[PDB]
Amino acid sequence: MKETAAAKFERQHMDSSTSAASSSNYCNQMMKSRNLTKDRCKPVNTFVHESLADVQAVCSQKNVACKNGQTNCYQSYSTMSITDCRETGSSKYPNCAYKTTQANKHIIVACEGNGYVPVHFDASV
Ligand SMILES: [Cs+]
C-alpha cells in the first residue's frame with residue numbers, strides 16, 4: 001500500500017503513545033523502530049507527544065514562512081511536549097546513534113497546499 005504524505009508525517013513525527021521521552025535512549029530506539037535509519041541515518045528528527053488532532057489543528061493557527069522559503073508553514077499557539085533527536089559523533093551508518101532532548105516548545109509544520117494536513121515538520125521554537 002502506498003504511503004501517503006499524511007501517513008509519512010505520522011510515522012516520522014507522531015508518538016502520542018508517550019507523554020515525554022522516557023530516557024536518554026529514546027531516540028536510538030524510536031529512530032530505528034520508525035524506519036528512519038534504513039536509507040541513511042536521518043540527521044535530525046522531532047517526535048511530538050500530543051494527539052494527532054492537536055497537531056493537525058496547527059494548520060489553522062499562526063501562518064509563517066518555512067525554513068526553505070515556502071509560505072505554507074504554521075506555528076502552534078501553545079507549547080507542546082516534543083523530543084528532539086540529533087545524530088551524534090559516535091554515530092556511523094548503518095550503526096546510527098542519537099542524542100535525545102525532551103522539551104516543551106511551539107512547533108512549526110508545513111501543511112500541504114496551505115490546506116489542513118501537516119506533511120512536514122519544519123522546526124520547534
Ligand atoms: Cs491553512
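Residue positions begin at 1 at the first shown residue.
Heads up, header says this was done by X-ray crystallography, 2.0 Å.
The backbone N, Cα and C atoms fix where each Cβ goes, and this holds for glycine too.
Among the features that Swiss-Prot reports, substrate binding site is placed at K8, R11, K42, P43, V44, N45, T46, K67, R86. Mapped onto three states, the DSSP output places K8 (substrate binding site) in helix.
Quoted from Swiss-Prot, the note on the mutagenesis of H13 to A (Swiss-Prot position 38) is: Loss of activity. In the three-state DSSP scheme, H13 (mutagenesis position) falls into the helix class. The number of other Cβ atoms within 10 Å of the Cβ belonging to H13 (mutagenesis position), over all protein chains shown, comes to 19.
What Swiss-Prot lists as active site, proton acceptor is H13.
Long-range neighbours of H120 (mutagenesis position) (same chain, six or more residues apart, CB within less than 8 Å of its CB): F9, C66, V109, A110. Swiss-Prot documents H120 to A (Swiss-Prot position 145) as a published mutagenesis change and attaches the note Loss of activity.
The feature active site, proton donor is assigned by Swiss-Prot to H120. Secondary structure at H120 (mutagenesis position), as computed by DSSP, is strand.
Max Cα-Cα distance over the annotated substrate binders (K8, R11, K42, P43, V44, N45, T46, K67, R86) is 22 Å.
For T46 (substrate binding site), the number of other Cβ atoms no farther than 10 Å from its own Cβ, over all displayed protein chains, is 21.
Burial estimate for the binding-site residues (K8, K42, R86): highest at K42, by number of other CB atoms within 10 Å. Secondary structure at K42 (substrate binding site), taken from DSSP and collapsed to helix, strand or coil, is coil.
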